[PDB]
Structures are given as structure tokens and as C-alpha cells.
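Contents: one structure, followed by commentary.
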Amino acid sequence: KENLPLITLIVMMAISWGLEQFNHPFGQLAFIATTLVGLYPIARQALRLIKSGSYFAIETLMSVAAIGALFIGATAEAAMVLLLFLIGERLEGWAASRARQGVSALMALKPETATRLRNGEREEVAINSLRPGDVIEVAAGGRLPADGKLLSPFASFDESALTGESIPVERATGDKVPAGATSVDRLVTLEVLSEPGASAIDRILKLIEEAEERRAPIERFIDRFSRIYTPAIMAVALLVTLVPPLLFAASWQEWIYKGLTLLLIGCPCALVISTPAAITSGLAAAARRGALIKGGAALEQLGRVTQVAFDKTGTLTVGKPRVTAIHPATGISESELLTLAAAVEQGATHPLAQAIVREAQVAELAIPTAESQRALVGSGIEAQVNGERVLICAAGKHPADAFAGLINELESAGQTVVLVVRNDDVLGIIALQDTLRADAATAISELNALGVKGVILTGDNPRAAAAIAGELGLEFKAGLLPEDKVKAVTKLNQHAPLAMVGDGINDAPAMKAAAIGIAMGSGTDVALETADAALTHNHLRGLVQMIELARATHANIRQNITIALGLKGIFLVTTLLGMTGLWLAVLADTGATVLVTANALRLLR
Ligand code: BEF
Ligand SMILES: [Mg+2]
């Protein structure tokens, strides 16, 4: 396992070193060879970047530096820096490879396939074999394979992955429901409207790669560094070659040699080793505490952002409801109302019913009875408790005058209220609301400690938006389509680099449109794909720990650099001012490089 192409380079360089201690002048041919063969992929890309307007990219630096000493005597030296580079590179590529498929693990792979109901019989067609007008069946807990027109009486859906809606949607006959997610209770039958590559998920899908066909290429810390440093030394090196003969009358010879020498010594094995070291270290260190950043080029951008755009449903929150308020009619206790509700709601899979039953249990309430359980009527379920017909239904699906005002109150506060009704009397009302992640609050505060302002970008209604945003200290923009998240995000990213965090599909377009997109581990597949980094665990405090780590990495890079090239500086002069000598004499670089290894490890903790 599994690639030996580099392995040859390590061994050619070993064979060279060896047969020079005896049989000297084939040892130098050996190096010429190994230097050249290391140089071929480097010198070649350099030329490619060159042709595409990008010169002074490094591979430029070491192509020129190698080609320099390539014949002035110093082969092993140039061979060595060339060698170290393509190693550290392979290291970093091997970290990004792990990080990517590590994310690829979270992908809970789509199964595809639909169940088309034709001549009274069901067949398992392939999704793409669907035509509009086709009648399709979707079973409870199953996502839609296409945009469908609801054919069945009543049905409720979890289309939070698309719209960011916090609560299931109660749709009726002839209503439109988009592809991808999700019948929550009840087996539904739809009629296909979407044509293959044209479902709601597809329409969102092109916005992603469209926002991609708009992305700025990524200048790395080092391509951007050598963009300055490379022509710097190249310009001086040339001039240290030219000046002495011109004035002085001195052997172009001894200054050709000195010039090219300075050029090469301007590229030690370190520094070239610097940027991969910190990246390999950072990515790994960042992965330790739960955060999988893909490419190290992404990690770089991470230590550069100062803004965050969260979405709420699923990422700031949990996308599961909890009981927030119990309000009984007069002559009843919260506990009776709640237990009577739970009696009907036991069994039911609807997220709301679950939230209710949870409530009864947490409060040490023995739930009873159950007899009928008739999930019909229209957004209401009704069962038979204690001999009576008990109805639990949604908001305005039954008159509740005595409760009207209070209902409004709750509703304006971003709360969703269900009514409990025996005979034809609202025995009382219950208010529920989506729940925010535990570490959310603290996390936000922590981000502020780092000077990172946050906003909420959600497709959910502005009341739920206001509620959650209110618990935190954040601004928000609500009811907004994926395009609007993109628009808002690109509007922000102007000022300062922004990190976008999202769960569902509607965030993915906004994700490729801003510095970095981070997907929740509970994220949708397309979100996990589009994400530049993923949070396993779904811990929001990872974000802080991300940015922190990220910035350290940025610092760490430029430390390695200034030690690497830096001590190449000093011995430079020591060996050239009559010292001449000491330890460091020739050896005092490999003394850098190792510190560049070591300093890069001040990243773990
Ligand atoms: F959860 Be997001 F609002 F799509
Ligand atoms: Mg979401």
C-alpha cells in the first residue's frame, strides 16, 4: 500500500550518497540523475503555471534554484531540497485525502428508486423512469424522489432540508411538495410534476456549481509568499553576478558561480518543508477535536475569517420540537392536559406528538389507555380515551375563542400550538418550539471573544427566526430562499472573509459563495459534499476551536519560514566572515528543517 513512485527517489538518492564514498565520479552522475528525476514533475508544473500567467510560483523558485546548482557542483544539495519538497507535499496531500473521505463517511448514501403505482400494482422503477402524471407512493419516513402534487386527503412533511422550516408542514389535496424529504407520518400518494433533471433538488443544485463558476482561485500562503520572495532573491542573485565584473573587473566566472550559489542557498530544504508541515499538523490537530477540514488550502482560509453566517434549523438548532407551554382550560391542571394529550400521541411518529410524550415522561406522568387512534380529520389525530373522543389538532383547525388571544401571543413568539378538545370543548392548548443545540449559546459567546460577529440566514418563518435569534444575541434574515442566502453571503464576504455554517441543501449554494462552508455532521449529503469542512459530533464549539486552530496554523507557517530561511541567513554570514567555521558551518541548516518539523508540532494539545 500503495504508491512507490516517490520511493524510488529516496532510494536513488541513497544509492548516490553511497557510491560516492568510493567510485566518486559516478556518485556525481548518480546525483545528476536523482536530481533530474526529482525535478521533472516540479520543473514541469512550474512551466504550466508559467504559461497560465502565473510565474514566480515557487516550483519557479526551486526549478531555477535546482537548475542553478544542477551543475555548479552542488547536486545532492539541490537534490535534497527538491526531494524534501515533493515529500512534504505528499504528506499534506495524504492528510487532505483522509480528511475528505472521513467526511465521505458521514454521507448516509442515497438509495435512489421510487415506487410507481400504475395499473393498481406497484413497481420499483428507477427515479429517472418517472414522467409527470405518474402516480407515486411514498411511505412514512421516506423522502420524495420528485416534486409531487399531493393526491391523498391530508399529509404532513419534513421539508426542513429544503426550506429550513422548523416544523412539519400540513399539506392538503393538490398541494405541491418538493423532491427530497419527507413524509413524517402516513403513507402518502403523490402525482409526479417534476421531470428528471428538473426537481427542486436539481434547481437548487445548479446554484451550487453556478456559485462555483464564480469562485476566486485560491492563492496559497506560499505561492503568495514566493510571489514576492522569489523575484526578490532572483533579482539580487543576478545583480551579485553582474556588478563585480562591470566595476572591479572581476571574473564573470567567480561571480556567475557566486550568483547561482546565492540563488540556491536562498532555497533551503526547510521553508520548502515549512508550509506542508504546519498544514499536515493543523489539519490533523483540527481533526482531533472533531472538525474535519478538507484540503489544507481550506484550512489556510479558515485562519482568515472574522464573520460567521449560521443557518438555524438543524445547525443552530436540532430540528426537533420540545414543549414550551402548557395552558389548561379552567378546572384542569397542566398535568391532566398533558397526560391526556400523551395518551393520544403515543405511537404517533410526528415530531410534535413525540415532543408531547417526552414531556409527559420527563414529568413522571403515567400515560394511560389508548384504544382507536385515528390519524385522520386534517392535521389532527384523535383517539378514544376514558370512553371519550379526544382530538389533538393544529392551530386554527378548531374554534378556540377563549384561548384565541393567548394562542396569538404564543404564535407571535415563534411558538406552534396544538389544541386538546374533548367533545367539542377545547380542554386546553400546548405550545411547542424547535430546540437549539446545547453548546450553541456558549459557542456564540466564545466566537465573540475572538471578535467574530454572527448572523442568522434562515429560510424559516421570521417568528421562529426571531425566537431563536432572540435567545442568542444575533441578528437574522428570515424566510429567504437559497439564492437569498447566496446574495446575503456574497454581500457580506465583501467586507471580511465569512464562514458559512449549514445543515441542509439550501445552504450549499451559500456555502461555495464564501471563504469556507462548514457542514453539520447531521448535514444533508449535498451539504457535506459542498462543505469545505465538516463538523462531526454536531458540536458548535468546534467552530471556535476551528478558527483558533486555524489561526495558529497561519502563525505556525510563518514561524517555520522565518526559522528555516532565517538561520540559513545567519550561518550564511558566519561561514562567510571568517567562520570558517563551526557547527552550522555546513550542517547548520538541517538544523533548521528539524526545528521546522518541531515548531509545526506546537499545534497539538
Ligand atoms: F435549516 Be435551514 F434554515 F435550511
Ligand atoms: Mg437546515
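We number chain A the way Swiss-Prot does; in order, the residues shown are 126-730.
In case you wondered, yes, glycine gets a Cβ from its N, Cα and C as well.
In Swiss-Prot, the entry for mutagenesis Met187 to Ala states: No change in ATPase activity and in zinc binding. The structure shown retains the original residue. Among the mutagenesis results in Swiss-Prot, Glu202 to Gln has the note: Strong decrease in ATPase activity. The residue drawn here is the original one. Quoted from Swiss-Prot for the published mutagenesis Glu202 to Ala: Lack of ATPase activity and decrease in zinc binding. The note that Swiss-Prot attaches to the published mutagenesis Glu202 to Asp is: Lack of ATPase activity. Record note (Swiss-Prot), mutagenesis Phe210 to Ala: Decrease in ATPase activity and slight decrease in zinc binding. The unchanged residue is displayed. One mutagenesis experiment named in Swiss-Prot is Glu214 to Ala or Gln, and its note says Decrease in ATPase activity. Mutagenesis annotation in Swiss-Prot: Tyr354 to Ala or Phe, described as Decrease in ATPase activity; the structure shown retains the original residue. Swiss-Prot lists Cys392, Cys394, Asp714 with the feature Zn(2+) 2 binding site. In Swiss-Prot, the entry for mutagenesis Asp436 to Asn states: Lack of ATPase activity. The structure shown retains the original residue. Among the features that Swiss-Prot reports, Mg(2+) binding site is placed at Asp436, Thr438, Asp628, with the record citing experimental evidence. The active site, 4-aspartylphosphate intermediate annotation in Swiss-Prot covers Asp436. The note that Swiss-Prot attaches to the published mutagenesis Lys693 to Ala is: Lack of ATPase activity but does not affect zinc binding. One mutagenesis experiment named in Swiss-Prot is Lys693 to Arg, and its note says Lack of ATPase activity. Annotation of the mutagenesis experiment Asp714 to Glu in Swiss-Prot: Strong decrease in ATPase activity. Quoted from Swiss-Prot for the published mutagenesis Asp714 to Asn: Lack of ATPase activity and strong decrease in zinc binding.
A distance of 14 Å separates the Cα atom of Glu214 (mutagenesis position) from that of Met187 (mutagenesis position). Among the recorded positions listed (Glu214, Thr438, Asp628), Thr438, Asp628 have a CB atom closer than 6 Å to some atom of ligand 1, in sequence order. The shortest Cα-Cα distance from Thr438 (Mg(2+) binding site) to any of the recorded positions (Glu202, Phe210, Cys392) is found for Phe210.
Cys392 (Zn(2+) 2 binding site) is 10 Å away from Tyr354 (mutagenesis position) when you measure Cα to Cα. Counting only the Cα atoms, the space from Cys392 (Zn(2+) 2 binding site) to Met187 (mutagenesis position) is about 7 angstrom. Close to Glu202 (mutagenesis position) in the fold, though at least 6 residues off in sequence, lie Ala194, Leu389, each with a CB less than 8 Å from its CB.
Non-local contacts of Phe210 (mutagenesis position) by the CB criterion (under 8 A, 6+ apart in sequence, same chain) comprise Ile167, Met187, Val397, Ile398. Comparing CA positions across the recorded positions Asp436, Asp628, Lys693, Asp714, the one lying closest to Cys394 (Zn(2+) 2 binding site) turns out to be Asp714.
Highlighted here are the recorded positions (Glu202, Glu214, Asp436, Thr438, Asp628) whose C-beta falls below 6 Å from ligand 2: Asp436, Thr438, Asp628, in sequence order. Listed in sequence order, the recorded positions from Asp436, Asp628, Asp714 having a Cα within 10 Å of the Cα of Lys693 (mutagenesis position) are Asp714.
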